[PDB]
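Quick notes on the structure that follows.
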There are 2 protein chains.
Amino acid sequence: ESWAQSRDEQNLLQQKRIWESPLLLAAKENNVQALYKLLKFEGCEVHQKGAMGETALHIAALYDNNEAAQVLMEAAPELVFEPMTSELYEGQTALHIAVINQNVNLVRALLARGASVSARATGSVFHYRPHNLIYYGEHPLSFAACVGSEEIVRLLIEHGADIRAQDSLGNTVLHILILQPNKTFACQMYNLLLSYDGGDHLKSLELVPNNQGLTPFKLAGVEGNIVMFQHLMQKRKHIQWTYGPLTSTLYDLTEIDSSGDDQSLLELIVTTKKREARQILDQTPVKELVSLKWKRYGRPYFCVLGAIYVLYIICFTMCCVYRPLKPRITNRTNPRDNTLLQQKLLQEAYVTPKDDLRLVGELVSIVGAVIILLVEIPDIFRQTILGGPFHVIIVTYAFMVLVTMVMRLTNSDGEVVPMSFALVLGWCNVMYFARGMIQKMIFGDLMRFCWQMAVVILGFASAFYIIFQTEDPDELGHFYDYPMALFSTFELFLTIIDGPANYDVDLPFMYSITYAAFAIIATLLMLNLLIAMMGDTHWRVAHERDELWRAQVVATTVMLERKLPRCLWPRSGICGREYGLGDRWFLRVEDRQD
Amino acid sequence: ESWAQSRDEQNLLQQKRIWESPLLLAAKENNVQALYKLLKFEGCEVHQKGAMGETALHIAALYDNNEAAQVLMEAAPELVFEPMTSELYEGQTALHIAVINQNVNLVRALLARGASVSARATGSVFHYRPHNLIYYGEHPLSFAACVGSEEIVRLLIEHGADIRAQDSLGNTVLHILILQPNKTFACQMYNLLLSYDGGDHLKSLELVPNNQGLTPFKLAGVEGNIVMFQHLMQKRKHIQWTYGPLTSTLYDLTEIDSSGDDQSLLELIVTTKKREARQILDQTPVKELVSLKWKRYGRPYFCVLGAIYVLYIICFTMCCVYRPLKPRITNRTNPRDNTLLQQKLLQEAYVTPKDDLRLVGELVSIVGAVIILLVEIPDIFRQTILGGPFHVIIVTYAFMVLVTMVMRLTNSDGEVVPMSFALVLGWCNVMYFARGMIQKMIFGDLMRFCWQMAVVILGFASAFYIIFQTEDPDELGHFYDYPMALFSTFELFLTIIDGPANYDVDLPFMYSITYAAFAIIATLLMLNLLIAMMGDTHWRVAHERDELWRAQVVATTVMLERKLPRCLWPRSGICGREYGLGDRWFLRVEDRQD
Ligand SMILES: C[C@@H]1NC(=O)N[C@@H]1CCCCCC(=O)O
Ligand SMILES: C[C@@H]1NC(=O)N[C@@H]1CCCCCC(=O)O
């Protein structure tokens, strides 16, 4: 008995009471004579409320009967004010129904009789829910703006409709227009509502924010309304001059940039689950913005921070390729003949000769891990991937390094399990740096594979080495040497080598786990390659393959700008103050036309 | 603080000084009364220079104010001559601004007052740089030809505009027109400028070359301007006769052929990084040219030179399959039990019985290598691949043969390393010979794979044989025989055989290197195959797959014609001298129309 089933039952139940009540039936059928033979002579009590708490006038307004409505208003002018007392339509008056149906004569008549232009239809039907086919708001002015009836709109303002009115979701009439399907026609209606504003700079209707802190301009970008966005952009751009085909226009660049508490358009576009907002970046005030962010400041800091990461990880493996080794003191090798451990645990490290060199290497692996946690853990409190899952991996990597540290200081046997996870987590997070025209697009996506593949093998050969650095190399000796390890793992990448298989000997728990993940990633990269080899030249889907990368580059650029300090990464555009336009920062864009 | 940021600041700074200076503001706002209330009565000093070193007339010219400009010229006729004293617009007069905006009345008025039609706008904005949205030149005549205003063009010639004028890049008005987006409309403007030429055969405006030695016709081909190219081709073709649908036209074929110092159109098309010029080859005077070059002379000499290469390489392997062998004199085999060398060094060669047969074979491998260097090393001094990287490989191959020679005469142990590189470099450079309708296109690209694959295995099986010709065949005996070697390497091509793997035995350094390159090339050829199997029938992209090969065939044809001597490869077309048209060589082309 879902909700809907209820309204399905009520809509059927409404038509039943309309069938049953002759006053309500006559109001529906527009039976003029039957309304006089009922109201004037032993006529039913007028204030009848139907199945949906509707009056006879409500029914008269629903079906566009003006003759029958006018009879009901002259016999009982009280009704006009009565709202729908039902739960589905709590607050809806006969004026709401008259406005939506674009019954100008009935609207004009109800306004004559003094209908409330401020009545809030707070019924459950009018809620902004995916199970409601329309969302127009609460006030009757808001209904007229959505049906596109400019006649009713001004006719409502003439009778004192407050354009600043907000509904239960803190949405002005401007917010609701941007949430409408007919975008190209709502632009016209949007200008009509702005004309009736107070005409004052202060308390502007375009500035009144959503209950979720969204001005209509900002909501247009988050909702992916291209038509309303470009239209709203006209009010906030200034043409400096026109030199032949060139047009140097100056953009406002205010609500489209940082230093919103978190309120940047850019941050709202990259963090929303609306794909449709992906396209807002690509508009002519915004695309120029992020491309300049990325050219200088963006691309260099990414490669610098990336190169630092490359060194911080190659140092971690430098400490892993040479980790403390002990012999199999134990004779237990002889029992469990399957066992092939030459197990190493050592706390002989303190006395040091080529041991201290690692220690400072291990110390770097720790101070970098906490630094990683010092910049990402305070960031989860204030979560989307577009960039890629770099942040999820970068914290779990430092988690494994800290565990391996806590694994040490206890001389625990399972040192390998958390230490091996950090190897793949560390390196595979390197190929996220990979971020730094159909053919050129074939070669572009191919170099990303060569980048991702060499990165994967440098994390799994590193891992596979540790897995078998303890075990006997006479049986299952694929990785006796890092150099071999690399070359074996490389060949294992392409299925050329029957991967490391033994069955008489009990191989450690890690291999059967680390190799299973290696076998999957190696095929996905070989599958992500084929799609990049066909998908590039198969259609203009390449562009689809394309923005996504550009959208990822933008998502990364916004990330860099959040922690990097103010001294680095200066603000975009040019500030306006002396030069004399100014507190807002402006972007200078010039375009050629042909 | 990039350059651009500067001009972004200056354009904002200009509008500030315009805001600040009432004379400059009135010149912008076209305030006629405010210009009289300032110049006639205690008016500001006129020769005010703005933020961009601009006069009030410059500002008056920028925004199309004629009433305000006429006031400034009658109150101070001096201004007309003043150029922009700024660095961004050094040299720009008010006439330049009037010409671009197509303000005929202001142009006519400035010419009345005697404006310089030879003023060079040498500012940094007007430079031919990718960060400038337009490039029109320096002189005001050159501005009018680019905006398409034929009225201003002739109006400038009437006042003595030199059509032969060249800018800082040695570009005539003809050169600049070909560098314009609107190609179909610039053809019309191009004819208007030619009419005012001296009318003499000598000192023709179409013959005045670029500062980079490019006539406008030649520049059209290098820039890939199809519309200007076909248009300029009309002036240099002659219709012999018309026999029904047939039309035997005779083409000039002068600036489109060799014996330019290096100045052939063809050499300029094949060596430029402009893809767009790829399409110039395919025009109806040029496509007929290269196809005749290729049919006879081109295709045969390529196969002849190719067959010679095939023999010169099969001889090098003939000396490599049977190279001096010595035993492991040393007991060192017993130490380093991993070592599996039956190492051969010998200087017993001099005494000879089936040894001399190789020596003359080795001697051929040397005289051919220097001959290779005798034809490519003097060619680097006077670098693009289209043909493919054949030249880069052919020199490094001879480099390895010379090293192997220097490796000999020293009895060095590492003989194998440079000698094995020459094997793959020699053979894989053979499949460049591969150069010699969707389905037929499927079978066409498939035979190139069968050509490239058999060539690859004949270079790596040759290499793998040498790598294990010294090592023990009882362990890792994939290549004990060239015949086996071939068959193993063939199977290793298709991943059928777990490639040569051993871990108890220390395999030589080369295998882990030569096999890694074999594993990559074998997959790319199996990936270049799939794209040729789908890409052929997936769309008319096959053509895209297609010209590229035709463009490579043309690039190879131009290569052959450079070193081959004059006695071979006669000149294309027919010479004109008695027959009596002549010093230029002409190509006879007849076309049917339907
Ligand atoms: C037709 C019903 N009868 C009536 O008197 N009011 C209702 C109007 C239906 C509108 C439902 C709008 C929505 O889907 O939210
Ligand atoms: C508008 C500026 N003000 C002015 O007096 N001259 C400038 C003209 C701008 C042209 C820039 C051409 C280019 O991009 O190179």
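Residue numbering for chain A follows Swiss-Prot; the residues present correspond to positions 67-448, 457-510, 520-677, in that order.
Per the header of the entry, the method used was X-ray crystallography, 3.2 Å.
Note that Cβ sites are derived from N, Cα and C of the backbone, with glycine treated the same way.
What Swiss-Prot says about this protein:
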MUTAGEN   A:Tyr201 to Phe  Prevents up-regulation of the channel by phosphorylation; when associated with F-202
MUTAGEN   A:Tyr202 to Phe  Prevents up-regulation of the channel by phosphorylation; when associated with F-201
BINDING   A:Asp581  Ca(2+) binding site
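Here the features listed in Swiss-Prot are placed on the structure.
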| residue | record | CB count, 10 Å |
| --- | --- | --- |
| A:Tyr201 | mutagenesis position | 18 |
| A:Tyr202 | mutagenesis position | 25 |
| A:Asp581 | Ca(2+) binding site | 9 |
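A:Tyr202 (mutagenesis position) sits 65 Å from A:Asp581 (Ca(2+) binding site), taking the Cα positions as reference.
Closeness to chain B is evaluated for the recorded positions A:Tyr201, A:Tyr202, A:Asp581 by Cβ distance, with values under 8 Å counted; counted residues in sequence order are A:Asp581. When the Cα atoms are compared, the residue listed as 'Ca(2+) binding site' and A:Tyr201 (mutagenesis position) turn out to be 61 Å apart.
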